[PDB]
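So the structure is just underneath, and the comments pick up after that.
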4 protein chains.
Amino acid sequence: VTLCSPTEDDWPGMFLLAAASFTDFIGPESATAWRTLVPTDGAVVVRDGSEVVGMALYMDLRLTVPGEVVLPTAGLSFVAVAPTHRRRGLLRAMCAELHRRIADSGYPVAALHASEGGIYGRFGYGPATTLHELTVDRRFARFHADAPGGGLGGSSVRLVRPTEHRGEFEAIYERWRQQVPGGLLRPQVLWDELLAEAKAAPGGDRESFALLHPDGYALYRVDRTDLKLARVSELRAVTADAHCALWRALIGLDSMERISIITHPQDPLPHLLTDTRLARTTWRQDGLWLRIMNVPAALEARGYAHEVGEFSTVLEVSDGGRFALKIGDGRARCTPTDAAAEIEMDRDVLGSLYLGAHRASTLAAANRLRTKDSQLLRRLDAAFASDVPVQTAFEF
Amino acid sequence: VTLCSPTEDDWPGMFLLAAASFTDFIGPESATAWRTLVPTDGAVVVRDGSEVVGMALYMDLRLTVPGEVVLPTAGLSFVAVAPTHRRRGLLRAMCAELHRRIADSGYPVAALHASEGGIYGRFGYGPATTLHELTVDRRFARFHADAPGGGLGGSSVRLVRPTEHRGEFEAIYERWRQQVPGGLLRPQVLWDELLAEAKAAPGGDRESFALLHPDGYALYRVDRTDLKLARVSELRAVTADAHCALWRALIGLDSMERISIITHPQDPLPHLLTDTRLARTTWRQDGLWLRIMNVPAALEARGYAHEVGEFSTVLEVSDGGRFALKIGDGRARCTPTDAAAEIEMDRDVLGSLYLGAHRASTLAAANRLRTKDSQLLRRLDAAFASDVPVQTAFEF
Amino acid sequence: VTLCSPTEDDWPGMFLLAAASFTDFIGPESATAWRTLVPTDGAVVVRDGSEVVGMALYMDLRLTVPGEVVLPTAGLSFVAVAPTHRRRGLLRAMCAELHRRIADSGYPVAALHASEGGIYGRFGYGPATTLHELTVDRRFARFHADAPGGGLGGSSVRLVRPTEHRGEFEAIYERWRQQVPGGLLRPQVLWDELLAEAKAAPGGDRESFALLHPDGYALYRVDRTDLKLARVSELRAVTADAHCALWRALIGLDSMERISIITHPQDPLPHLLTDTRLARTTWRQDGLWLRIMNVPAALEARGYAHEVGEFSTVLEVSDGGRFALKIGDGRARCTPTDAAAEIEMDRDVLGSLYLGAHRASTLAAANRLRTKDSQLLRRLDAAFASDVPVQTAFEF
Amino acid sequence: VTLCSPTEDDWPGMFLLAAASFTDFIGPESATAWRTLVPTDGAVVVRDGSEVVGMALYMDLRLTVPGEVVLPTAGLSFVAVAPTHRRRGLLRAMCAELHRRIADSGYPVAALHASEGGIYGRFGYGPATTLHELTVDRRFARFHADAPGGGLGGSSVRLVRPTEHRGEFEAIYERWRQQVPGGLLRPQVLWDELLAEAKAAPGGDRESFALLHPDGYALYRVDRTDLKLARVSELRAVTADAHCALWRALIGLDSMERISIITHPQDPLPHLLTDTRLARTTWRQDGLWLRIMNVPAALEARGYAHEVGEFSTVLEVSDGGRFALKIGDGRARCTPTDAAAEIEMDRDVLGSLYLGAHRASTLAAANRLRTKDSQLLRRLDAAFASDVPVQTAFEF
Ligand SMILES: CC(C)(COP(=O)(O)OP(=O)(O)OC[C@H]1O[C@@H](n2cnc3c(N)ncnc32)[C@H](O)[C@@H]1OP(=O)(O)O)[C@@H](O)C(=O)NCCC(=O)NCCS
Ligand SMILES: CC(C)(COP(=O)(O)OP(=O)(O)OC[C@H]1O[C@@H](n2cnc3c(N)ncnc32)[C@H](O)[C@@H]1OP(=O)(O)O)[C@@H](O)C(=O)NCCC(=O)NCCS
Ligand SMILES: CC(C)(COP(=O)(O)OP(=O)(O)OC[C@H]1O[C@@H](n2cnc3c(N)ncnc32)[C@H](O)[C@@H]1OP(=O)(O)O)[C@@H](O)C(=O)NCCC(=O)NCCS
Ligand SMILES: CC(C)(COP(=O)(O)OP(=O)(O)OC[C@H]1O[C@@H](n2cnc3c(N)ncnc32)[C@H](O)[C@@H]1OP(=O)(O)O)[C@@H](O)C(=O)NCCC(=O)NCCS
Ligand SMILES: CC1=C(c2cccc(Cl)c2)S(=O)(=O)N=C1NCCCN1CCOCC1
Ligand SMILES: CC1=C(c2cccc(Cl)c2)S(=O)(=O)N=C1NCCCN1CCOCC1
Ligand SMILES: CC1=C(c2cccc(Cl)c2)S(=O)(=O)N=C1NCCCN1CCOCC1
Ligand SMILES: CC1=C(c2cccc(Cl)c2)S(=O)(=O)N=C1NCCCN1CCOCC1
């Protein structure tokens, strides 16, 4: 069984594998558009001999991390092993080859969205963002006296067809992704794809609409089977006024009983309402997963909380080296050392800490990171925290 | 219609109101035991004239807040208005009288568990702890290689009948409540009540068992209707070893498909498992609500994060005064001032910040607290944070 | 196989049959209390030979019919055929013997509640009252500006324990049953039974409460499994003020999401609310069934609408004779004749018309009553109508 | 914000509002066909300034009322306010302008189908017809010995494709609508629309079939998801024979478990069967709502029951004048007066009485109409009753 970069003749077989392997494959046309983000040598296949029995690739992405720093990021995707060739070491072989190519190419981090929670930790990936579904019974929803934008005049939100305001969505999203940890650059082809999904499909999803504000937008559609549920596919807002104004509009959808959205744990929505319980958490799950490819480059590139005072420690990553880590004035220096470790963790744990979604203290309580210094734990919690709460851009 | 402290002859009428008003009233015998925590003059009734059409009381509690400081706390409970006398201002009249008595008695804070999320904010109460239900499909659950207590020998957890180990539970819980923000002292009568609920009831709840470790315990029972679900009513652990050891035992319940528990958002359980997704969040809700009765006494009594450097600001509470607030070396000083406010919020918002469960930044994003200084927001977030994550002791 | 009046030694066998035959037999103690309403010779049994394989009886009841006239009525009940002796003509034999005894005793009507809708029509019984379940989502319920009793003062409804106000319920119900078609006298033993069912049962129904007004009462309990549903078992009101006042109280049950009641199609409740749709009809079914034993006595005893002008016709009942029927000034005369019939119907159809619940026009449209005179249909509709809407007293 | 009659350029914006506002908008093509019934100046829009944030219109309809009298009727429809502009008085402004145009144009009544039960009462609309869903478990259904058309020969019903017998459906429906209170003239464009909906849609509704009798038809289709349920979309019959014959055919659908239909409370179907319970009422709701624009013209145009003897009274409508009302020989005279009122009601209440669906007595019991004369109530009940039961034609 051989492993190599696929040629053009391999792709019909790869699409076949994908169609049969994923729960709901996006299809050849969509995947070809996404493929424009895959660099030369960014893909591997495994052939039996000869049909394709395995595949995996990465895309070139730009990920925003705390301190508004943007890192080149390898986004793994299109990963499959044929049902006929399970438990043969094929995933391990493909991941190791891609990680070698990703490291040699100069990516400081790789990332992915996990199909199952138990597979990727052993390859050094830790979950780094958290998805929260909120479901609002809008029949009871009333805005608090303090909520922005409820004076006495015209409304700032418009209600439009998505495809006729492409430029404004692009510009709003671009501002959002640059300021939020977890943000991803969305190139033109992904806007093509997004707007194609906005149209209704015969025996499919219903037509999408948009609520448009100068500093934010929401895209929504009525659920296909529950016609009293509106699903917000995406809501991006760069000011509190825009966020509140958009939610006022959504709660104005008097045909609906419920509005649902996939958002993050620090979404201010529940505090916008007189009854905070009306914004029910109906689902919670890991979002973006991260593998730190180069520890010192990743740790030095990120900004850190100014509130914590300067401190130094020694960090060992289980098979990623040992480093003298000094954090102060919101910056880190991270240099090689053979001095005794004060903190130890597996590589995946560092990825889970990296964007601020998980506290070092909490990971210590599970013994996923080891130290005999509780003061150091407190300092790590505070330093790795993010002023702007971590969010999930889009699935890939 | 008159309002006064009830006499012994008022109580049969009060129990009648309670039986008809609550969703599932705990009954006269239980409520009489809880009543031993209600001080003289801690209860009010409203009579029509003459039957009882309204009631409310508070109990004397001890609440642990960040920095392991224990505050006397008035716990409101047994609040009802007759269905025949709604919208007549009776709740407002009872709350105002009790708050006057609570303030004059010297309580710096009052607290409650809300029957509905939309009622108590206008009386100055903000939700201050967060309840998380986790449901674990234990059939797939495997512990991570790093998880504590999986060497090669005997187990540290015992499996016992609750009533035969009362002393050990008391002692473990006492250690827990003193070190955790949100902890409440549990007096003898509440242990009597807890252990009475451990026994099976004909056509009722099934018998409870316990898993006992030197540094932690879990109480559980099989669900009454779903016999493949075990419900953990309470799990208290003072070391990571005890917490992990108890979960190993619970996942050892091979008769069950699922184990559920009401816990907090920072429970390390998901990180104990190879697949973090198996610990599903099935429910989320506000737990303990807080009203700060005396702003400067509450703010000075609490410990604050050492990591943030000394800073000063001016805080106005909407009808609770304006104060010069200086925080440094983990302590606050909070004195009267007429200088211009830098931060403004309603009283309920301060309660939501007080134990560390909600970030000032997040509340600012909802306009529930107003300031024109983002640096100050960052400093408040960091200072009000709690080293030990906030938890909910028991419902009242 | 023999048929006869049972002796005291037959009753243990009869209770056994009942326990095994009914869906949820009320039990020996309850049935013994109801048995006090069964006259000497009011019961029949069938023995195999010798065990009891069949039984049926009637009770002595007082039924109110239009014009506030009270008729002695034979209430059939406790009817069973052993599963081992089906399709052997046993029901037909028992019904014919009881009907002979009922007719010879001088009852002008018999009545029953049907376990299945398809059994009793062929024995001359027609459904004569209609049951309507209304379910009110009380969270949205607001009373119309016109609704009685919403001024500015004390409430007229009290909230009490049922057993402590037995006399007031008795007196309110007695007034109700005498003025409403379908009303039944409720003797002392049935009040004993009713109040016994008001208490909670271990692994059973929850405790009942009452809302008491000078001119009406409601008895309710929380559902055993859905703790957000209150079931009104009985609501009896003699003035519009009492009816509205009681519903104001019920909608004041803020612990509940929904209030349900078994009522009648003309219940004014939906018109009491600003949104008439909130009172949802969740169930509809035949209630009391009637067999007219003596046509001329039943037709002459009833009062008729004054609005229709005097008219005469000839009515044939398929095996109950032919009569000259003259209606005027709210009274009927009904005498033997051999003149040609203008209207024909089966006996069961006349029972369905008798209390005003079903229109002659509607029955004609199904060909259940035959005439070649549409003017006569209009006159029958109007004459048999009841000023006071027909209701169902209690099940037997 | 301005209100005016829309120009052709306003309609793309109006269709956008409609697509986003309704639960399941019928779409631009269908709505354009319905628009042919909207007269010049029958539509209003509200612009923000400028996009369309509000709209409403009326169609020219012909409504049959008791006594087979046909009234020109303004049918309100296509009513929407943008979710961005709620609670700004826009609905009230549009309704008042349309009602002014409707009144000045000479319509004696307006009508609508309500999207929610709580909105239209305050604009003078009362619910005037009642919809009843019946669900028949046809596996048990047997016709009564009396039911028409069960002799010994050929059947009168045919089973056909709807589009090939358009003329016969038109002619049957035309006869029906002229004789039934609630009937509406169905012009050609609505027959085009109806027959277009008869065809199957890919990932949509299944194909419709018809059962055709000389004096009646039924249109039905199998449910999209429950393939054992047949839904009768429309059944119109002008004789009892046709009605029964069509139901015999429907119960002949041996592939189905259940047949459902939206019908009216006096549908004779349950009396056609040996077990009347098999026709279960699974749903009940208000149908057509009515606003009487001109009280004396509406009251004089309607026919009244001949059975009641001549009587006179004085009726006040709360903001619609006071009139001397005299009813006799099936006709009313209704003239201005300043004499003391004997009956008072809001305008919406009169609409609810107008077609005979609701009894004055029942509305009095809710205090929605006030009088101190019970004899007068009885006379109003009898006079406003309809010989032919009130039905609902089609939704708009
Ligand atoms: C999981 C996966 C790719 C199959 O891989 P595979 O070739 O069977 O895995 P390998 O043979 O390389 O196994 C290597 C190790 O991983 C483990 N492993 C891999 N998949 C596993 C699974 N589903 N369950 C349990 N263990 C698994 C093996 O037990 C093995 O352990 P070992 O090292 O102790 O022997 C396959 O289930 C799949 O298609 N997943 C979809 C991935 C995805 O969608 N990713 C998101 C981007 S598209
Ligand atoms: C809520 C409550 C006590 C009823 O109180 P009430 O006497 O009707 O309230 P009041 O008449 O004092 O109303 C005062 C204000 O509160 C508001 N309010 C109170 N309960 C409300 C409810 N359920 N919904 C909406 N508003 C409410 C009123 O609108 C009013 O507003 P205003 O000041 O603008 O006029 C009752 O529903 C209840 O029994 N709640 C249970 C409380 C509980 O269990 N607490 C936990 C400890 S046991
Ligand atoms: C229905 C019943 C009593 C059984 O009676 P049975 O002895 O089998 O009936 P018979 O043998 O006398 O049958 C006589 C006729 O009734 C019909 N019949 C009786 N019960 C029937 C049923 N459940 N289904 C269909 N037909 C039935 C027979 O077909 C027969 O028709 P025929 O005259 O054309 O031959 C039995 O099912 C029962 O226990 N019902 C409960 C009644 C009840 O609860 N009443 C309310 C007061 S407690
Ligand atoms: C209801 C409706 C049109 C929104 O209207 P709106 O512009 O917000 O209403 P207005 O601002 O004119 O409000 C006027 C009054 O009506 C009341 N009102 C209107 N809609 C209401 C609702 N959904 N709930 C509660 N009250 C409402 C307001 O409280 C206000 O009361 P006030 O006079 O005491 O202040 C909107 O929900 C809708 O689109 N409905 C669909 C109507 C429909 O489909 N009709 C059938 C033919 S298509
Ligand atoms: C963008 C994309 C794919 C892709 C990307 C780049 C190149 C190519 Cl040829 C294809 S995909 O593998 O086809 N599926 C995709 N998105 C949907 C899959 C999301 N997963 C996340 C993990 O939980 C299951 C669903
Ligand atoms: C301890 C207690 C009560 C009590 C307390 C002190 C004195 C007396 Cl006389 C009674 S209680 O009001 O009867 N109900 C109680 N616990 C259950 C109620 C919990 N609520 C919290 C809010 O969501 C609804 C359930
Ligand atoms: C009052 C009574 C009974 C009774 C009456 C008189 C004398 C004796 Cl010994 C018993 S019973 O037959 O036991 N069941 C009874 N009520 C419940 C049955 C109601 N039926 C009505 C039809 O749908 C099934 C339930
Ligand atoms: C006929 C029609 C419309 C119509 C009518 C005239 C002109 C025009 Cl441009 C459109 S509609 O508003 O688009 N929706 C319609 N029927 C379906 C809506 C029925 N409502 C009734 C109330 O409960 C919600 C559904």
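Residue numbering in chain C adheres to Swiss-Prot, whereby the residues present occupy positions 3-51, 56-402 in order.
According to its header, the structure was obtained by X-ray crystallography, 2.2 Å.
For all residues, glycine too, the Cβ spot is worked out from N, Cα and C.
The feature acetyl-CoA binding site is assigned by Swiss-Prot to C:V85, C:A86, C:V87, C:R93, C:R94, C:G95, C:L96, C:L97, C:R98, C:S121, C:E122. Every protein chain considered, the tally of other Cβ atoms within 10 Å of the Cβ of C:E122 (acetyl-CoA binding site) stands at 8. Reduced to three states, the DSSP call for C:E122 (acetyl-CoA binding site) is coil.
Quoted from Swiss-Prot, the note on the mutagenesis of C:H119 to A is: Decreases catalytic activity on AG substrates, leads to a change in the number of acetylated sites. For C:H119 (mutagenesis position), the count of additional Cβ atoms within 10 Å of its Cβ stands at 19 [all protein chains shown].
All protein chains shown were included, and the count of other CB atoms within 10 Å of the CB of C:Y126 (mutagenesis position) stands at 23. According to Swiss-Prot, the experimentally introduced change C:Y126 to A is described as follows: Abolishes catalytic activity on AG substrates. Abolishes catalytic activity on HupB.
The active site, proton donor feature in Swiss-Prot is assigned to C:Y126.
Mapped onto three states, the DSSP output places C:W197 (mutagenesis position) in helix. Sequence-distant contacts of C:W197 (mutagenesis position), defined by Cβ-Cβ distance under 8 angstroms and a gap of at least six in the same chain, are C:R172, C:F175, C:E176. Per Swiss-Prot, mutagenesis C:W197 to A is noted as: Abolishes catalytic activity on AG substrates.
Looking at Swiss-Prot, the entry for mutagenesis of C:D292 to A says: Nearly abolishes catalytic activity on AG substrates. Under a cutoff of 8 A between CB atoms, and with a sequence separation of 6+ in the same chain, the neighbours of C:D292 (mutagenesis position) are C:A120, C:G123, C:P133, C:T135, C:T136, C:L137. DSSP assigns C:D292 (mutagenesis position) to a strand.
Long-range Cβ proximity for C:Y310 (mutagenesis position), meaning a same-chain Cβ under 8 A and a gap of 6 or more residues, is found for C:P72, C:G73, C:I333, C:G336, C:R337, C:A338, C:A389, C:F390. One mutagenesis experiment named in Swiss-Prot is C:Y310 to A, and its note says Nearly abolishes catalytic activity on AG substrates.
DSSP assigns C:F402 (active site, proton acceptor) to coil, not to a helix or a strand. Within the same chain, residues at least 6 positions away in sequence whose Cβ sits under 8 Å from that of C:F402 (active site, proton acceptor) are C:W36, C:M65, C:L67, C:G81, C:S83, C:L118, C:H119. Among the features that Swiss-Prot reports, active site, proton acceptor is placed at C:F402, with the record citing a curator's inference.
Selection of the recorded positions C:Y126, C:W197, C:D292, C:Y310, C:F402 by a Cβ distance under 6 Å from ligand 3 yields an empty set. Residue density at C:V87 (acetyl-CoA binding site): 21 other Cβ atoms are found within 10 A of its Cβ, drawing on all protein chains shown. Across the fold, the C-alpha of C:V87 (acetyl-CoA binding site) and the C-alpha of C:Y126 (mutagenesis position) stand 15 Å from each other.
Annotation: C:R94 carries the greatest number of neighbouring Cβ atoms among the binding-site residues C:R94, C:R98 [cut-off 10 Å, Cβ to Cβ].
In sequence order, the recorded positions near chain D, meaning those of C:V85, C:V87, C:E122, C:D292 whose CB lies under 8 Å from a CB of that chain, are C:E122, C:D292. A distance of 10 Å separates the Cα atom of C:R98 (acetyl-CoA binding site) from that of C:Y126 (mutagenesis position).
Filtering C:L96, C:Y126, C:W197, C:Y310 by Cβ distance to ligand 7 (under 6 A) retains none of these recorded positions. DSSP gives C:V85 (acetyl-CoA binding site) a strand state. A gap of 12 Å separates the Cα atoms of C:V85 (acetyl-CoA binding site) and C:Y126 (mutagenesis position). When the alpha carbons of C:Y126 (mutagenesis position) and C:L96 (acetyl-CoA binding site) are compared, the span between them is 14 angstrom.
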